[PDB]
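Below is one structure; the comments refer to it alone.
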Amino acid sequence: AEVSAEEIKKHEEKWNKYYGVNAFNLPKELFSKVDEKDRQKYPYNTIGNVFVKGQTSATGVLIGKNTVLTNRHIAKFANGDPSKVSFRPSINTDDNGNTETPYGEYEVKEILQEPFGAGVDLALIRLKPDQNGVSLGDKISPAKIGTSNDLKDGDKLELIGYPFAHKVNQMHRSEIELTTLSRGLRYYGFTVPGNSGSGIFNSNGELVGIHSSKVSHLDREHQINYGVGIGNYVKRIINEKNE
């Protein structure tokens, strides 16, 4: 299917809203740092930084009492070794050398590297409770798990995660706009690779997908964001495996 030059031009112009200026110069409506008070509330408080030994850190979402959803491509670098992964919910490192971890840093008990299949870029990370026996989901309500079934082309959603290449250990939100949904979640929006595993939320605060990567779009020379929606299969597996 040859896409028309007109459609390519429309795509380039829309994509350029997010990438045509420096990320620091983006309008706050499209991309902004989550401030200290906002990190305290839902859904931002479900978002954490996934550290994997030898890799730059990425994002994950607390979805159960001890369970974090992230990308398979992020979890795979642990080589199945839970000692190589840690989860830092609402970590914030300011620009002046101070890190806060209001809920502590969580060790990992088990990695489910590909419970949705190798071609579905999602992984489950099961956390140990803290040293006093307190699970992360005891301190914070996990994200409400929604569905991708009601999403439509043009829908605006909120993507929340840790855009490492832009700022290290600083939660940011990005407004995304869904496009062509026939092949899964694709969307306009500002992301960087640390956003892998970011939560995508609707206005009701329901998790409807997880950011994955960028993929070619329309032709081989253009691209779009891709995420994994909480579709019928993904929701079924989450409900089987969550804890």
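All chain A residue numbers match Swiss-Prot; in order, they span 38-280.
From the backbone N, Cα and C atoms, a Cβ is placed for every residue, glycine too.
Copied over from Swiss-Prot, here are the features:
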ACT_SITE  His110  active site, charge relay system
ACT_SITE  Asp158  active site, charge relay system
MUTAGEN   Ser233 to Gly  Loss of toxicity
ACT_SITE  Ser233  active site, charge relay system
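Its Cβ placed at the centre, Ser233 (mutagenesis position) has 27 other Cβ atoms within 10 Å.
By neighbour count, meaning other C-beta atoms within 10 Å, the densest spot among the active-site residues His110, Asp158 is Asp158. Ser233 (mutagenesis position) sits 8 Å from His110 (active site, charge relay system), counting Cα to Cα.
When the Cα atoms are compared, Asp158 (active site, charge relay system) and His110 (active site, charge relay system) turn out to be 6 Å apart.
DSSP assigns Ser233 (mutagenesis position) to coil in the three-state reduction, placing it in neither a helix nor a strand.
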